[PDB]
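**Q** Take this structure, written in structure tokens, and hold onto it; I'll ask about it next.
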Amino acid sequence: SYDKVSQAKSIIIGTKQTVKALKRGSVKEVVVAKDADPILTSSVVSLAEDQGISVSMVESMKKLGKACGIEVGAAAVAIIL
RNA sequence: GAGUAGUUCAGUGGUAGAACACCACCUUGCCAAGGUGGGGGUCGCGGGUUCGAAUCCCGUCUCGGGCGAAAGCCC
RNA sequence: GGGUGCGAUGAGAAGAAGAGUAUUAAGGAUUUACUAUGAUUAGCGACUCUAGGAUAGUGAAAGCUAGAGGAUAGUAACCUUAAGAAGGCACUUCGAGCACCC
């Protein structure tokens, strides 16, 4: 949901920073794009599903980053609430 | 008059030069640079003159160009 | 404020390598090669020998080709000492603008 990402209080942008955020489990929701490379997505959805956190899948990664406030797009973004 | 190496130019009778690129090793992270080493050329082509022709002579082709009614000529 | 190129398929900062390497020296060492030079005088042109070649003049010996052999320095290669760097991808965190043009 692009709506939940555009809103929310505490978010984090980028795959590396989202997995690093998963390494402390201070994240409430995880939003990942489907059109992104699976080599980069599987790595985060594995740990996400392992932690027991909810895993969402969205269409485009461009509109994702657009919803995050960034101006280039993001492969994976986590709401750290 | 122009024509020579991949290319840009030189070379005005003593066997073909420079850079830039291609290649090797330095240098296995991948490069790039760099430092060395190396390779490559019917001088447009065939004659001719000469010990010898990228040079000069004649023929020939292309192209630029200029004179011309043209065929042709000049650089 | 205007215009493009790129960026969570990771901008840009930093570190880490890179590396005590490439290199400048101060030497040491005296072979490999690399290139440079062969008195005068003929002579445009000459390290020496071999083999061919091919040769007009000058010449004791000539310009092509292939080997082989000599001393002079200058190199780069093994050491030692003192100095001795660096850009990009990729690593490693921070994580968003960097670059060129009026």
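Going by Swiss-Prot, the residues shown for chain A are 2-82, listed in order.
This entry, so its header tells us, was determined using X-ray crystallography, 5.0 Å.
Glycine is no exception: its Cβ is also placed from the backbone N, Cα and C atoms.
According to Swiss-Prot, the protein carries these features:
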{"type": "MUTAGEN", "residues": "A:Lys17 to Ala", "note": "No effect"}
{"type": "MUTAGEN", "residues": "A:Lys21 to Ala", "note": "No effect"}
{"type": "MUTAGEN", "residues": "A:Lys24 to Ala", "note": "Decreased ribosomal association"}
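On this model, are these features tucked inside or out on the surface, and what's nearby?
**A** A:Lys17 (mutagenesis position) carries a helical DSSP state (H, G or I).
Shown in sequence order, the list is empty: the chain has no residue 6+ apart in sequence with a C-beta less than 8 angstroms from the C-beta of A:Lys21 (mutagenesis position).
DSSP assigns A:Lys24 (mutagenesis position) to coil, not to a helix or a strand.
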